[PDB]
Amino acid sequence: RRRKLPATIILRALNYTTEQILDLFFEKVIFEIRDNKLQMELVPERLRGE
Amino acid sequence: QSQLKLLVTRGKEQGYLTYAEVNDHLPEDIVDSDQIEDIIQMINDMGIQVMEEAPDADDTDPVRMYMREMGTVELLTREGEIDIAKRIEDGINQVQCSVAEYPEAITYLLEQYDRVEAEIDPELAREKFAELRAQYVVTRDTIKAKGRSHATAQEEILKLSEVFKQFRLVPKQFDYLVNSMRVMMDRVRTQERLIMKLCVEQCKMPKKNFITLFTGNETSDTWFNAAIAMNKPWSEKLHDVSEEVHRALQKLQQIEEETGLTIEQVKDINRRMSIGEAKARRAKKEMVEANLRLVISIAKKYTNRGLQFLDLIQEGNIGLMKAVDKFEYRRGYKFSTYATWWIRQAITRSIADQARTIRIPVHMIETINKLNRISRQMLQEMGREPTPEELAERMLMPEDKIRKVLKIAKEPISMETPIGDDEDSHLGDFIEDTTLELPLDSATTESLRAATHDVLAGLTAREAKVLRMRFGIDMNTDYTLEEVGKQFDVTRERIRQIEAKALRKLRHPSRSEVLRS
């Protein structure tokens, strides 16, 4: 019960890099750059309410 | 920006004064008991305008700030320490030699020795003090004889200085002499500053001319009459101060006769003395400054025993400050440990006395600790609590002594201690007053005065006065059978007879009878 700190600071204290931290809460989305254009790994379920 | 905008925009007005909010939204080291009152004060009472006084006022600890300046290490090595100590001894030597140059220091020490003998081997005292007196009387004659124009005569003077340097004087002696010499020099510059203040300012003589003229003899009137006979505009004013300057010169010449020294060099020797003082003092200051670490490091072990950390390390600093005074570089023993003992002694000899409210001698403190250290084993090497009789049996003291010893322990308790935890209790609030008398008691005492005053009314003059004067009432000082028998002619037995007859009269009245109880 002290002054507030970002709850990601404790994660880094547990030897977690920024990249690892992001890969523990969120779902990733890969994009590919082929044939001089931009593609996307589309997931139909994710497009709910957009 | 951040603090001001967040504070104001949020507090509007936080309804129930949500204290536990913005104190987290503040920088610097948190969990303090300093920044607290600065927030409880602003929010309420003088609202609106107070919130504009806060920002304009915003636009810490003893020990932590002590370590700050101490952070300036400047530590030393064996080479470093010896170097500093070498400068100390160098400064001290130059001072003592400057004291040796002073002939009145020798002759005074001589005069005081004759006092000592007029009432450490007594023969060894007669030995060295004679050696000094011998070199003095031989050096003295070569002064007015002027044989060897202060070349070889000077050799005997400096040899006399060496002889004086052989003496190992006491701290009070050296300080008395040096102080006396500085007081002498005070009178010197008193006369010089008098002549300067009088001639330069009052007589309108420029400082250029005064330094060009006075700097010569400074004693004889050869410069003064030459200043008056110079026929300058500032020479005519000197006539209005002739007696003052003459008086100053005569007094300065008197000093020449007191010291028996050339006035044009007393400044020089006294100068070199002051030089040595600054040097030795300086080096000693660097010493204590350098070994400052040692003080705190060892004082840490003595912490929490009726005296706080700051006080302890301060006593350790003065302990270090005394250590540096008694130490020489020409000594195989290092300073790191020698100083340590003086520091331990310094703070331990302070925690002993200036710790508890009530006084206590050192032997009391040691005996008390010894009792505890012995007691901690009796309950651990057996199984049951330490009985006072057996605990005393394990000690040289009888038992009642130990019992009285435990009556001195503890601060003791303070009055402001909560007890019943009411609203709110305090130990000192239950403490009754006994020095005062009951209003009933005071009333009865007054009624007693009236009773006796009215009872002696129903008596005769040569009986009222008798009872009154014997038992001393309404006349302060009470007298005896003789002092009353003399004032009534008939002595002793006659007055005691009447005294007993008055008592016979008071065998019926009930007033004093009930007043008795």
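Sequence positions for chain B are given in Swiss-Prot numbering; the residues included correspond to 6-64, 95-154, 212-609, in order.
Header entry for method reads X-ray crystallography, 4.0 Å.
Using the three backbone atoms N, Cα and C, a Cβ is placed for every residue, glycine included.
Quoting Swiss-Prot on the mutagenesis of B:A553 to D: Disrupts the interaction with Escherichia phage lambda antitermination protein Q. In sequence order, the list of same-chain residues 6 or more apart from B:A553 (mutagenesis position) whose Cβ falls under 8 Å from its Cβ is empty.
Counting every protein chain shown, 7 other Cβ atoms lie within 10 Å of the Cβ of B:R596 (mutagenesis position). Among the sequence features in Swiss-Prot, the mutagenesis site B:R596 to D or E is noted as follows: 2-fold reduction in activation of class II Crp-dependent promoters.
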In three-state DSSP terms, the structure that B:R596 (mutagenesis position) belongs to: helix
